[PDB]
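**Student:** Could you have a look at this structure, given as structure tokens, before my questions?
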Amino acid sequence: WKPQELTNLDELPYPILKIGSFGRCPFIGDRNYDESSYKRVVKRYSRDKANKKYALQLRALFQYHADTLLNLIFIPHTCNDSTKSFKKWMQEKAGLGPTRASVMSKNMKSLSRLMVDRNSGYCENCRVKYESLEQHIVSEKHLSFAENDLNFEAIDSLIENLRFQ
Amino acid sequence: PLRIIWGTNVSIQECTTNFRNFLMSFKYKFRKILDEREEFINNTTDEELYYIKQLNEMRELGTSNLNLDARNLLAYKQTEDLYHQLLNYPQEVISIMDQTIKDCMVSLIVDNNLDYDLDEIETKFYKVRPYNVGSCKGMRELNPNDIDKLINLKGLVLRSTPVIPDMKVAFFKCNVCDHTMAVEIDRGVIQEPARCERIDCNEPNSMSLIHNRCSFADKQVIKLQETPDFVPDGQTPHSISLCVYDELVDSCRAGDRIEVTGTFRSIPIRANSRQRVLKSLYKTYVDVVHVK
Amino acid sequence: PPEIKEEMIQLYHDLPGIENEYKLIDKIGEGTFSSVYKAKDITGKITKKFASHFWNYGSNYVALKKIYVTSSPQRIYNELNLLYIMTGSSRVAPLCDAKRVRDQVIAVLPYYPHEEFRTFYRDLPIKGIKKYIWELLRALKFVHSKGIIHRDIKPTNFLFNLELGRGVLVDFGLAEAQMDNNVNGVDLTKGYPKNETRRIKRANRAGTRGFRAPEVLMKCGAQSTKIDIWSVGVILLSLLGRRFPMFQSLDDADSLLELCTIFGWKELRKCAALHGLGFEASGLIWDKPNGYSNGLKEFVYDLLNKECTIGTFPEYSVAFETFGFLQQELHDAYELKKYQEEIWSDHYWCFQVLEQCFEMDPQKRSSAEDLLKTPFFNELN
Ligand SMILES: Nc1ncnc2c1ncn2[C@@H]1O[C@H](COP(=O)(O)OP(=O)(O)OP(O)(O)=S)[C@@H](O)[C@H]1O
Ligand SMILES: [Zn+2]
Ligand SMILES: [Zn+2]
């Protein structure tokens, strides 16, 4: 990378470990929004209210045995919580793709300098890209491939075997 | 969004995908329907994948050339735009076609798991020869807006110049330390080094060109007497000059009636040998792509 | 069913015999190369033959896997052949029947009820992790003895039911089986040629993003069985780390740098040395210049520290025992003390077994059978 590309401390081409919060991936992080805001705390607390009842059976099933061989004890923690922060805020308030050649041509690389500006997928049976799947279904090569049965012969044998198992 | 080469309307990705789909999914019955020939369609030949088997036998024989009919591009629906892009911009669209032919040669043994090695195929430089590009309009009915377009011509060969070496790589040697460099040609211009490339030897004007170590390519000039289908009132026949390169050298003999498809080119000609002054009126010639 | 009912009726026109053979209820899962539906068993011998594969939940629903026609028939035959050869244990989900029409094929499997994984990891306890990892390692060592490499182990592929506490594996569609100096000048170790003529090695790159093994990242010609065990290690680290999409790769080299920022430039150069290729990184400012020499403890430590001190983490002490645990390692009621010593012991053990679960060299990396005989998994035996 040229130094002009990497100048930004926020967007970097290579991944950096900025961690983040709220179950998000550590490399992207939380650039779009912060969890320290009051409103975000309110929505997270509202989801937490829903999650208490769901988490109670989760704690109770595996408290002593991994298997179902079976009221709950929980470790106190010095570090802070979402509810204490909420309380503090209230106190403040109150595609497979096609394979391609390894090496490219010199004329092909020369054309990259001349370029300016002005559902979809790949079918391996016909080995072509399509704009839409429903248009690829109605095409002479796909329908000609469908009416032929000599290329599913192995399938056919397997079908027959799986019929009398 | 989508990128377009400046001066054209051509996208490398779009043309590559369209020509790849065309090569994977063409049948000669499409050419039968396009030419309004329904009663001549037969099951055993037309319904077979044309370019698939042609590329297969291209792999078995060691052939590195694909002869492409431009009318077949009009036969296929998705390449009807590409046909025009082949006629208007041969220089880059032909390169796109060569690159995707190489991709298809890789794909036919990657997907089907053949015993051929990939090294020999990816070492080879596959190139395409489009032909039957349209109506055979005359040389003298063409215009300066037709420069760098694909043109098809009738003719009789009158004579050909001997094999001419045109210089592709240049070999320069230092006089004092015998350090050499090789420089590639870039659009007809070779950059001779002012200073020696060595860190120890940096003597000025110490690099001399050794003409026999540098690599050359074949270039031949053929004088072709054109026989147009339509001749205007009182038009007297003329001779064109057509330049063939590399493999096409010495493929046309004097006195044969041939079908030349090539690129309409124009260059300025120097008025004097000693001076670099060029003439404002340009000299036209055909850069030959395919000979039938 | 706002719009999917037209897809059910469309599938009904797709196959003429499915009406007499099945009745289909809903759409359960959407994938990349298939879309699976839940259907009623109605009448059939397949339900009576297998029986035991269906759970104790009952009612005998049957999954119906519709495969897109874009997939190559060779991969389909490979997938169905691999499912039919294996059979045996319940975790592999053997197929009942196959229904084929002129272009499309239907795979019929017993339905295994479960819930989505985005609900597990945030609140699932360490004993649940023990059962989860135990089920995956039993199923993986089973498919190892059969000789099948899966290369597609993801949380969506694994099906787990909480109230019964068991698992099952699907998606063997990308699986397969395997059977087996100095020259002067041209110092290529400092730069690449402007025009490339040599080829790129044709790998078997087919995994999902963020789970692809580091051997797969470097395109090893002789590919082993041990992609799956590193992937189950990755799932283990995501469960312990409380972060779901922990590895996300824009491309391959992005994933190489993702491995670099945790393990270190030197560690991956030694891992690269055994594979025959050398990796150099110049510049590349980050936090830990040589990675973490201690291991994964301090990395997952400040990983939880950031999201804890921010304070968006949920209130459940199911994932607070790890913060206290890791805090006393980095710093350094009697029944409460019993719960202490038990959780402390096996929770140290899971990180301990995690470092051997994350070994770079496959030959040094122990097989799943050795993972079963570790002292960490004692109570399940
Ligand atoms: N028997 C089953 N019971 C319940 N859910 C299932 C079952 N089989 C598949 N699924 C669901 O289907 C999804 C997994 O489908 P996949 O097999 O991964 O599809 P796919 O991976 O896109 O196609 P492949 O890789 O070529 S098999 C998950 O959402 C699973 O929950
Ligand atoms: Zn198709
Ligand atoms: Zn010199």
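Swiss-Prot numbering applies to chain A: residues 283-352, 363-386, 511-534, 657-703, in that order.
So how was this one determined? The header says electron microscopy, 2.9 Å.
For all residues, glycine too, the Cβ spot is worked out from N, Cα and C.
Sharing the record's features from Swiss-Prot:
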| type | residues | note |
| --- | --- | --- |
| MUTAGEN | A:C661 to A | In DBF4-AAHH; weakens interaction with ARS1 origin DNA and MCM2, but not other known ligands; when associated with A-664 |
| BINDING | A:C661, A:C664, A:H674, A:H680 | Zn(2+) binding site |
| MUTAGEN | A:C664 to A | In DBF4-AAHH; weakens interaction with ARS1 origin DNA and MCM2, but not other known ligands; when associated with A-661 |
| MUTAGEN | A:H674 to A | In DBF4-CCAA; weakens interaction with ARS1 origin DNA and MCM2, but not other known ligands; when associated with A-680 |
| MUTAGEN | A:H680 to A | Weakens interaction with ARS1 origin DNA and MCM2, but not other known ligands. In DBF4-CCAA; weakens interaction with ARS1 origin DNA and MCM2, but not other known ligands; when associated with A-674 |
| MUTAGEN | A:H680 to C | Weakens interaction with ARS1 origin DNA and MCM2, but not other known ligands |
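I'd like to know what surrounds each of these features in this structure.
**Tutor:** In the three-state DSSP scheme, A:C661 (mutagenesis position) is classed as strand. In the structure as shown, the Cβ atom of A:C661 (mutagenesis position) sits within 10 Å of 24 other Cβ atoms.
Here the Cβ of A:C664 (mutagenesis position) has 20 other Cβ atoms within 10 Å, regardless of which shown protein chain they belong to.
Sequence-distant neighbours of A:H674 (mutagenesis position) (same chain, 6+ residues apart, CB-CB distance under 8 A): A:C661, A:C664, A:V666, A:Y668, A:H680. A helical conformation is recorded for A:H674 (mutagenesis position) in the three-state DSSP classification.
Taken residue by residue with DSSP, A:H680 (mutagenesis position) is part of a helix.
Packing around A:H680 (mutagenesis position) is summarised by its Cβ count: 20 other Cβ atoms lie within 10 angstroms of its Cβ, all protein chains included.
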**Student:** Go through the mutagenesis positions A:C661, A:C664, A:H674, A:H680 one by one and keep only those whose Cβ is less than 8 Å from a Cβ of chain B; report them in sequence order, or 'none'.
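**Tutor:** Filtering A:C661, A:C664, A:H674, A:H680 for a Cβ under 8 Å from chain B leaves A:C664.
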